[PDB]
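Let me begin by presenting the structure, written as structure tokens, before commenting on it.
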Amino acid sequence: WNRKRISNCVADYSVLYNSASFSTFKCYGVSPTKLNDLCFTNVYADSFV
Amino acid sequence: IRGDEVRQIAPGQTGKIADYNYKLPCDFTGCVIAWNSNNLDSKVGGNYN
Ligand SMILES: CCCCC/C=C\C/C=C/CCCCCCCC(=O)O
């Protein structure tokens, strides 16, 4: 699985509404409604199939 | 809605449907029913209603 550091961002994620539709989106430790009201420190993306 | 967004019909969710179209309150008493309707609400060429 591929790990990718993420830094110096602004987590808009409204751009994802336009095209991509996600079957599952589960967040642990954070309620998803608050994801706009926060700043994230050590962000890694672990990608695979 | 589409199938992938049925998860968004729930308290405390976010996404297209849960922010721009239909929002449920946190202190929600009641319940949600959803069923696939491909043989009714989808036609060849695609319903755009
Ligand atoms: C560059 C990758 C992301 C870096 C930021 C990481 C985490 C914070 C942003 C979190 C939101 C993840 C996308 C959720 C999209 C809405 C899904 C939906 O409601 O249908």
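The numbering of chain A matches Swiss-Prot: 353-401, in order.
Heads up, header says this was done by electron microscopy, 3.2 Å.
The backbone N, Cα and C atoms fix where each Cβ goes, and this holds for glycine too.
Residues near A:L368 (variant position) in space but far in sequence (CB under 8 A, at least 6 apart, same chain): none are found. Looking at Swiss-Prot, the entry for natural variant A:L368 to I says: In strain: Omicron/XBB.1.5, Omicron/EG.5.1.
Under natural variants, Swiss-Prot gives A:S371 to F with this note: In strain: Omicron/BA.2, Omicron/BA.2.12.1, Omicron/BA.2.75, Omicron/BA.4, Omicron/BA.5, Omicron/BQ.1.1, Omicron/XBB.1.5, Omicron/EG.5.1. Same-chain residues at least 6 positions away in sequence with a Cβ under 8 Å from that of A:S371 (variant position) are not found in this chain.
Quoting Swiss-Prot on the natural variant A:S371 to L: In strain: Omicron/BA.1. Taken residue by residue with DSSP, A:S371 (variant position) is part of a helix.
The note that Swiss-Prot attaches to the natural variant A:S373 to P is: In strain: Omicron/BA.1, Omicron/BA.2, Omicron/BA.2.12.1, Omicron/BA.2.75, Omicron/BA.4, Omicron/BA.5, Omicron/BQ.1.1, Omicron/XBB.1.5, Omicron/EG.5.1. In this chain, no residue six or more apart from A:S373 (variant position) has a CB-CB distance below 8 Å.
While the structure shown retains the original residue, Swiss-Prot records the natural variant A:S375 to F with this note: In strain: Omicron/BA.1, Omicron/BA.2, Omicron/BA.2.12.1, Omicron/BA.2.75, Omicron/BA.4, Omicron/BA.5, Omicron/BQ.1.1, Omicron/XBB.1.5, Omicron/EG.5.1. Residues within less than 8 Å, Cβ to Cβ, of A:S375 (variant position) and separated from it by at least 6 positions along the same chain comprise none.
Swiss-Prot lists A:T376 to A among its natural variants, and the accompanying note reads: In strain: Omicron/BA.2, Omicron/BA.2.12.1, Omicron/BA.4, Omicron/BA.5, Omicron/BQ.1.1, Omicron/XBB.1.5, Omicron/EG.5.1. Around the Cβ of A:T376 (variant position), a 10 Å sphere holds 6 further Cβ atoms from the protein chains shown.
Taking 8 Å as the upper bound (exclusive) on CB-CB distance to chain B, the variant positions A:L368, A:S371, A:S373, A:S375 give A:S373, A:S375 in sequence order. In the three-state DSSP classification, A:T376 (variant position) falls within coil.
Contact annotation for variant positions (A:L368, A:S371, A:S373, A:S375, A:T376) versus ligand 1: A:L368, each with CB under 6 Å from a ligand atom.
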